[PDB]
Amino acid sequence: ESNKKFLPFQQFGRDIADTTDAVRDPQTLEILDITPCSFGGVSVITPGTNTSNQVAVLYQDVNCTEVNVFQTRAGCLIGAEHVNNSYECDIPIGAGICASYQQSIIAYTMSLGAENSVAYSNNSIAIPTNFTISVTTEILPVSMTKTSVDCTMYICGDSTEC
Amino acid sequence: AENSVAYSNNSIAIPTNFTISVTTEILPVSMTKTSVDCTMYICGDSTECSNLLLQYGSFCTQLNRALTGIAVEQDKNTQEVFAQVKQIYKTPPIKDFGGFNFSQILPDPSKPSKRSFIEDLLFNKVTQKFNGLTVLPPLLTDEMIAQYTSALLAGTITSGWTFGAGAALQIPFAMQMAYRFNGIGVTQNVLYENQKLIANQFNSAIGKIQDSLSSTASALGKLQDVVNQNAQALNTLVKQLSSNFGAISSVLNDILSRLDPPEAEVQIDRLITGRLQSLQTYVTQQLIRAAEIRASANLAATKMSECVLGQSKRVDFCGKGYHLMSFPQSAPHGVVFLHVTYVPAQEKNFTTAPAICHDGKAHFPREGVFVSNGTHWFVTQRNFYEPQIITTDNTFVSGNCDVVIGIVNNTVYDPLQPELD
Amino acid sequence: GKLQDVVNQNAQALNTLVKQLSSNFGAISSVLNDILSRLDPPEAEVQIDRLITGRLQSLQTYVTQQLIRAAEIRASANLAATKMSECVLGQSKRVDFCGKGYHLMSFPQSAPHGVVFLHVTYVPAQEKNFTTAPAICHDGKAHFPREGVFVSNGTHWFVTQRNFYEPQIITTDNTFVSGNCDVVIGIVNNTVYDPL
Ligand SMILES: *[C@@H]1O[C@H](CO)[C@@H](O[C@@H]2O[C@H](CO)[C@@H](O)[C@H](O)[C@H]2NC(C)=O)[C@H](O)[C@H]1NC(C)=O
Ligand SMILES: *[C@@H]1O[C@H](CO)[C@@H](O[C@@H]2O[C@H](CO)[C@@H](O)[C@H](O)[C@H]2NC(C)=O)[C@H](O)[C@H]1NC(C)=O
Ligand SMILES: *[C@@H]1O[C@H](CO)[C@@H](O[C@@H]2O[C@H](CO)[C@@H](O)[C@H](O)[C@H]2NC(C)=O)[C@H](O)[C@H]1NC(C)=O
Ligand SMILES: *[C@@H]1O[C@H](CO)[C@@H](O)[C@H](O)[C@H]1NC(C)=O
Ligand SMILES: *[C@@H]1O[C@H](CO)[C@@H](O)[C@H](O)[C@H]1NC(C)=O
Ligand SMILES: *[C@@H]1O[C@H](CO)[C@@H](O)[C@H](O)[C@H]1NC(C)=O
Ligand SMILES: *[C@@H]1O[C@H](CO)[C@@H](O)[C@H](O)[C@H]1NC(C)=O
Ligand SMILES: *[C@@H]1O[C@H](CO)[C@@H](O)[C@H](O)[C@H]1NC(C)=O
Ligand SMILES: *[C@@H]1O[C@H](CO)[C@@H](O)[C@H](O)[C@H]1NC(C)=O
């Protein structure tokens, strides 16, 4: 049933790109609404075949009443149990939720790191007494492969009349 | 405005005061993550139209892989900028920083989504799945992005910037600014003898920030353009679903209902060819636009690791002036920096000389300028007027008084001689 | 992963290009040789042009991504050209530009279609709690440190550098006098040694 108020001289209704939202019943003269049954992508979360042959299917942005069940901001999970403790992210589900395999598949709001707060007073300082020299790597790409495709041969391919 | 510097040899201008300034800088970090399934535009839930689409190779597979590539990337743009601290520091519960306020930048003990008093304005001065359209949610919610910025703030205002080297080292904020005077060539004694004035000047600068943001028509225009281009490049894409492209009608369901298969395959193929070309064009433009923000999220990561996690000698990058420190503030789809700098003011001119001829030997300053008010010569640091009597302790002797041009004959006070007598 | 990924995309966008040669594009066959002879030229030219437009439009695509992906390499090939100059051929004070720590030096080493930097840094460790003071009032005059901190173990006051604990007795050659101990908030009384 359409709550939006209409006028009697004409029947169909639409907003953008020829998408008819409402329609007028011919016989009963009743105004209805049109919204399609929800679609959406499906994402499969796996911890790797070597570890185990288990998956946690996620349905992207569905109410989960029209498809361990769990409802997230990104969608709905099937196969992951919510856990109170927060771990570092392993598989990013989305909207601040991550999953991992460790009693099969868990789903937690990831923690941002080891929380700490050292003391601070207006007349105390901390000075290091020693040092550790460390070597860290860093990788940067510089070039690609220099392919060169001639346009004539690819399109035609040995055909004079082409 | 027209200027003409009163240039003349042996004449210099040295400032006698300073004015703390806080200037905001706004950078976009990421844009909206939209994923479009190529099959639902061209066909639109039609089995008899899908078969015609697979005749076009694997175009619909690239247009799904390309958009997914520039959607995972947006979760790396946010990671590079904010996620730069191993731990999550916290401010002490008793705030006594020697005069500096910081109550407009620190998290609010108030209504949830604990943003700063400034971040509330930034999240209010800027303010869908219908047909194949999607909007994936960002991995980092604004409730956790506001905690990276809090963690960075809760450590930069309390322990210097020893984060860029490893372990956090506590140090009172009253003696942080003394360090960063030495960076810009100003003796630390200027801070301590002017601490009360400096704290009030710094506090007033922050107070005018939210006034300069809320009252002004649009300071966040850099962040608004990104939204105004994504939402506009999508309307033009959606509105292209109502164009005939040379077919009998622009809606696919009304073609299959009044045409047999052998002659409907030619009317559909005009929509398929047109709509496919009407989707490759926008995907290409998103790839170019994503690279523009990618280069902007790499500059915002550099500013976080140089202006915020240290002091930068680079000119006119961490603010217009001599950089002191920066404070990062979150944004709907970006980040805002508050550069703190010194601008010299209230300058007075004097007469100089490159050397001082005493005892037949040239004298040069160690760190300072030989300056004379008209009768007596003094030595002052180049960024602040503080005259001192010329002494062998702040000058060094190297050369003879017959090579350099411009010497003035003057006596260099020796401190050992009168103590000896 | 950075170097290996670049190889895959080049070999993925090129394999996809090759597979585009076996698509009808709305024509009667995906093989051009079997359309030239099986059909008359008057009606072959309208079916061949379907393949020509399909293949040409499928060739303009991968050129664009190759053009776009090239800019992603030159952007990353200017960081290497900058890190090689500023960090290998010198010492950089830019924080976190060439490692996590205080930069000392780096060594460049080649890699297939890339470069690898071994950033040698200086990470402080084993900190120690201390009690400090901004200045010291001796004979009514303030004494700020020339370079270092006025640290105190609890009873005695020393001067040490800011990045390594190395305590030294406070003398007139370690501190410089300016003003009197009446404006500094937090000055601590102590005696300054005179080496003369
Ligand atoms: C400073 O740093 C090292 C830690 O890296 C301290 O421990 C020494 O480490 C080296 C190599 O492992 C050993 O050869 C020493 O025997 C260790 N010294 C110990 C355990 O006392 C080192 O003590 C620290 N201080 C000095 C002066 O080196
Ligand atoms: C600047 O140095 C000389 C020393 O006498 C003076 O020259 C004037 O400089 C100002 C700009 O600073 C110019 O606008 C004037 O045209 C200059 N000539 C004058 C006033 O006759 C001046 O006294 C010094 N400026 C100050 C504030 O002391
Ligand atoms: C700091 O802790 C103790 C307490 O002062 C120091 O022990 C004395 O330090 C002074 C000079 O540092 C010596 O002259 C004394 O002989 C020490 N003993 C007494 C009873 O005063 C200790 O040396 C200090 N630590 C450091 C590294 O200097
Ligand atoms: C249309 O036909 C049905 C069946 O009798 C009945 O509701 C009525 O005759 C008509 N409906 C109207 C006038 O609303
Ligand atoms: C799912 O449906 C229920 C009831 O209609 C509602 O409470 C909940 O907010 C919905 N979740 C969504 C729209 O994500
Ligand atoms: C998990 O957290 C909720 C509240 O945050 C609490 O009610 C519940 O008891 C907790 N369960 C476990 C196993 O910790
Ligand atoms: C320094 O003192 C504070 C006060 O509790 C403490 O938190 C900190 O651990 C101390 N540092 C060391 C190395 O013990
Ligand atoms: C800091 O700024 C706020 C805002 O006006 C003010 O209320 C407060 O008195 C100032 N000082 C402290 C210690 O909070
Ligand atoms: C530091 O704080 C204490 C009380 O919190 C105060 O008495 C003192 O004046 C401040 N300054 C110094 C150098 O102790």
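Per Swiss-Prot, chain A residues shown: 554-620, 641-675, 690-749, in order.
The deposited model was determined using electron microscopy, 3.6 Å.
Even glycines carry a Cβ here, placed using N, Cα and C.
Over in Swiss-Prot, the protein carries these features:
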- A:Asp614 to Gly: Increase of pseudotyped VSV particle production ex vivo. Increase of viral load in hamster upper respiratory tract. Produces more infectious particles when cultured in primary human epithelial cells; increases replication and transmissibility in hamsters and ferrets (MUTAGEN)
- A:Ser673 to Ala: No effect on O-glycosylation by host GALNT1 (MUTAGEN)
- A:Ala570 to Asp: In strain: Alpha/B.1.1.7 (VARIANT)
- A:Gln613 to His: In strain: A23.1 (VARIANT)
- A:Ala653 to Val: In strain: 19B/501Y (VARIANT)
- A:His655 to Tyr: In strain: Gamma/P.1, 19B/501T, 19B/501Y, Omicron/BA.1, Omicron/BA.2, Omicron/BA.2.12.1, Omicron/BA.2.75, Omicron/BA.4, Omicron/BA.5, Omicron/BQ.1.1, Omicron/XBB.1.5, Omicron/EG.5.1 (VARIANT)
- A:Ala701 to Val: In strain: Beta/B.1.351, Iota/B.1.526 (VARIANT)
- A:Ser704 to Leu: In strain: Omicron/BA.2.12.1 (VARIANT)
- A:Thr716 to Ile: In strain: Alpha/B.1.1.7 (VARIANT)
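Of all the Cβ atoms in the protein chains shown, 9 others lie within 10 Å of the Cβ of A:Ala701 (variant position). A count of other CB atoms within 10 A of each Cβ picks out A:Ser704 as the most crowded of the variant positions A:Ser704, A:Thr716.
For chain C, the nearby recorded positions by a Cβ gap under 8 A number none, drawn from A:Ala570, A:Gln613, A:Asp614, A:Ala653, A:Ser673, A:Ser704. The 10 Å shell around the Cβ of A:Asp614 (mutagenesis position) contains 20 further Cβ atoms across the protein chains shown.
A simple way to gauge crowding: the CB of A:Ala653 (variant position) has 25 other CB atoms within 10 angstroms, across all the protein chains here.
In sequence order there is nothing to list: of A:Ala653, A:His655, A:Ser673, A:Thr716, none of the recorded positions comes within a CB distance under 8 A of chain B. With A:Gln613 (variant position) as the anchor, the candidate variant positions are A:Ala653, A:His655, A:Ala701, A:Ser704, and the one with the nearest CA is A:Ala653.
Within 10 Å of the Cβ of A:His655 (variant position) there are 13 other Cβ atoms, across all protein chains. Closest in space to A:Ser673 (mutagenesis position), of the recorded positions given as A:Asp614, A:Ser704, A:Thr716, is A:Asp614, taking the CA atom of each residue. Separation of the C-alpha atoms of A:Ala653 (variant position) and A:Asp614 (mutagenesis position): 16 Å, rounded to the nearest whole number. Closest to A:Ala701 (variant position) in space, going by CA atoms and restricting to the recorded positions A:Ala570, A:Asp614, A:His655, A:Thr716, is A:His655. Taken residue by residue with DSSP, A:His655 (variant position) is part of a strand. A:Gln613 (variant position) counts 18 other C-beta atoms within 10 Å of its own C-beta, drawing on all protein chains shown. For A:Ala570 (variant position), no same-chain residue 6+ apart in sequence has a C-beta under 8 angstroms from its C-beta.
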